[PDB]
There are 2 protein chains.
Amino acid sequence: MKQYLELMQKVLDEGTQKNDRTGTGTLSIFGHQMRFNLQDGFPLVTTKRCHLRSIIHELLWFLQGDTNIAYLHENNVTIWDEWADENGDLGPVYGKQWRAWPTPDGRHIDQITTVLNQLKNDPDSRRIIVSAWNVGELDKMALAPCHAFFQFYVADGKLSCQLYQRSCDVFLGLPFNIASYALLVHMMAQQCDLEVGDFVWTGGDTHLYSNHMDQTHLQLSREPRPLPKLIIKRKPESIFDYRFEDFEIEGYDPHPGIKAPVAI
Amino acid sequence: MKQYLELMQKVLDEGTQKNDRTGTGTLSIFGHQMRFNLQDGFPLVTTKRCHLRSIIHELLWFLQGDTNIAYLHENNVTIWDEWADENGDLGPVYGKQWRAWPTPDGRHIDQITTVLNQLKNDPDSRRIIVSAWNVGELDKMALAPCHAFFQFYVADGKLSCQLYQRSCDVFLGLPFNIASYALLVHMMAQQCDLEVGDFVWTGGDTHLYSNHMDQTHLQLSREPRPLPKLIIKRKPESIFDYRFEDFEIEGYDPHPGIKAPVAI
Ligand SMILES: C[C@H]1O[C@@H](n2ccc(=O)[nH]c2=O)C[C@@H]1O
Ligand SMILES: C[C@H]1O[C@@H](n2ccc(=O)[nH]c2=O)C[C@@H]1O
């Protein structure tokens, strides 16, 4: 995508040499924002082939409030293996905070039903936010939330959403984070009978690992391809009743996939 | 300021007509980001005179973890009167979340000392965040946090900071929110022996009230003036030991102040 290749370029020209946790060097910038009008097509990077089936399964797993790897394993989605313990537990990460934020007085707040309530009954609200940055539970999580906070917005029958991402690997992680959230805006919108608007991505420490330079130069050689179209084949009775098979991506013709190795 | 007058202009040309809580119309945009290099001068709007003494007193009140209006009243700072109850309580708003975030298991987390710890002992961290969006305490607060979340960043001896603001009145509220946070970056930096970097402002629903149009047209007539210089006269033994008198703004020559009325 134009906006993503423009960000790759900006990290190469402007990033400072910053290191990662006792490891790999990165070229890093702080504070970046991009906008994707979801009416123009689904924001899946076409300059390298991306596989959406793990993205869909991870999103539907978050909406169930699930913190264990079992569901993902039943579908042979293995993206969280690296963080899970011996029982498949990841601690109170995303799904638990989205669906059951624990209060000091023993309540569990379902921020996803709150947000639907607000989009339907109070759409002009400037408080339509779900947060996964629960400070009192960060020590028990396998990793602190990268996509920590997001806000919905409704104007002229269109639902927009801004994601704050505290940390971002532009090569490996970001194409996956944009598709996952753009998919959530389409599901939210379908349920509130609203059209899709913008997905605004805001990042904090936005970086490229040093051992992904050959791959970032190769991808910047490629011309972007027309963006695909997401079709949802069914309208579920609620946001918690979607299935893997309900989604189809139409017209996706990417360039070949590029591998990116990681240090250990 | 150039970046602020450019945002005022963008809300007038691009904002949609959106209403406020059972009230006033607004022209509104969603998702905006501005950058202020704090080495170029202190980001206090010069196209209208702004009074910094309430800003300083409110910031030092937040750092004490104070949720009652008494301190502000002792200094005849009256900006929070509208929200306080009969005893001067505002509920668990900002200061309480910054200094004593309550956990489910009875702890109180001091996010401001955590952040100093990280800037000194682990400055390359991508997790140096303080959050005031405590979902389980939002019902007891006088108002939900507008400046909800912020992240620090260190690269090349320079401390930067990004603020996420869910809601923003561009005329009345934003010049005050930029100065308050730019002042916190200078205090943090002094305490960690780092230089100042950038203040990146990110907003969510960024708006102009309809009954501030004459005033926004008047301010856009004015040419910006050279930015002032903040001098801190003393280095306190910690971030909690600053006093009103430690700060001076040097070289501030604004245009006259403009009044902005509010509906009730
Ligand atoms: C932890 C490293 O992986 C990155 N990362 C992790 C999770 C995610 O959703 N997106 C992302 O980009 C952040 C940092 O570069
Ligand atoms: C509640 C109204 O006042 C605005 N507001 C409030 C507090 C603050 O720090 N900044 C700000 O701009 C948000 C919205 O426009």
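Going by what the header records, the deposited coordinates were determined by X-ray crystallography, 2.1 Å.
Backbone N, Cα and C define each Cβ position, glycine as well.
Annotation for B:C146 (active site, nucleophile): same-chain Cβ neighbours under 8 Å, separated by at least 6 residues, are B:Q165, B:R166, B:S167, B:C168, B:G173, B:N177. The active site, nucleophile feature in Swiss-Prot is assigned to B:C146; the stated evidence is experimental evidence.
Take the CB of B:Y209 (dUMP binding site) and look out to 10 A: across all protein chains shown you find 23 other CB atoms. The dUMP binding site annotation in Swiss-Prot covers B:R21, B:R126, B:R127, B:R166, B:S167, B:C168, B:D169, B:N177, B:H207, B:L208, B:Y209.
The DSSP secondary structure for B:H51 ((6R)-5,10-methylene-5,6,7,8-tetrahydrofolate binding site) is coil. In sequence order, B:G257 make up the list of same-chain residues 6 or more apart from B:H51 ((6R)-5,10-methylene-5,6,7,8-tetrahydrofolate binding site) whose Cβ falls under 8 Å from its Cβ. Positions annotated as (6R)-5,10-methylene-5,6,7,8-tetrahydrofolate binding site by Swiss-Prot, on the basis of a large-scale study or a structure entry: B:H51, B:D169, B:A263.
Quoted from Swiss-Prot, the note on mutagenesis experiment B:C50 to Y is: Shows 0.2% of wild-type catalytic activity, but substrate affinity is not affected. The local packing around B:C50 (mutagenesis position), expressed as other Cβ atoms within 10 Å of its Cβ over all shown chains, amounts to 18.
Quoted from Swiss-Prot for the published mutagenesis B:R126 to E: Shows 2000-fold decrease in catalytic activity and 600-fold decrease in affinity for dUMP. The Cβ neighbour count for B:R126 (mutagenesis position), using a 10 Å radius and every protein chain shown, is 22.
In this view, B:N177 (mutagenesis position) is surrounded by 18 other Cβ atoms within 10 Å of its Cβ, with every protein chain counted. While the structure shown retains the original residue, Swiss-Prot records the mutagenesis experiment B:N177 to A with this note: Shows 200-fold decrease in catalytic activity, 20-fold decrease in affinity for dUMP, and 10-fold decrease in affinity for mTHF.
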> How far is it from B:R126 (mutagenesis position) to B:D169 (dUMP binding site), counting Cα to Cα, in Å?
Replying inline: 30
> Looking at the recorded positions B:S167, B:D169, B:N177, B:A263, which have a C-beta within less than 6 Å of some atom in ligand 2?
Replying inline: B:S167, B:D169, B:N177
>> Between the Cα atoms of B:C50 (mutagenesis position) and B:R21 (dUMP binding site), what distance do you get, rounded to the nearest Å?
In response: 27
> Out of B:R126, B:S167, B:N177, B:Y209, which recorded positions come under 8 Å of chain A, measuring Cβ to Cβ?
Replying inline: B:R126, B:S167
>> Let me check the 10 A CB neighbour count of B:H207 (dUMP binding site). How many other CB atoms are there?
In response: 28
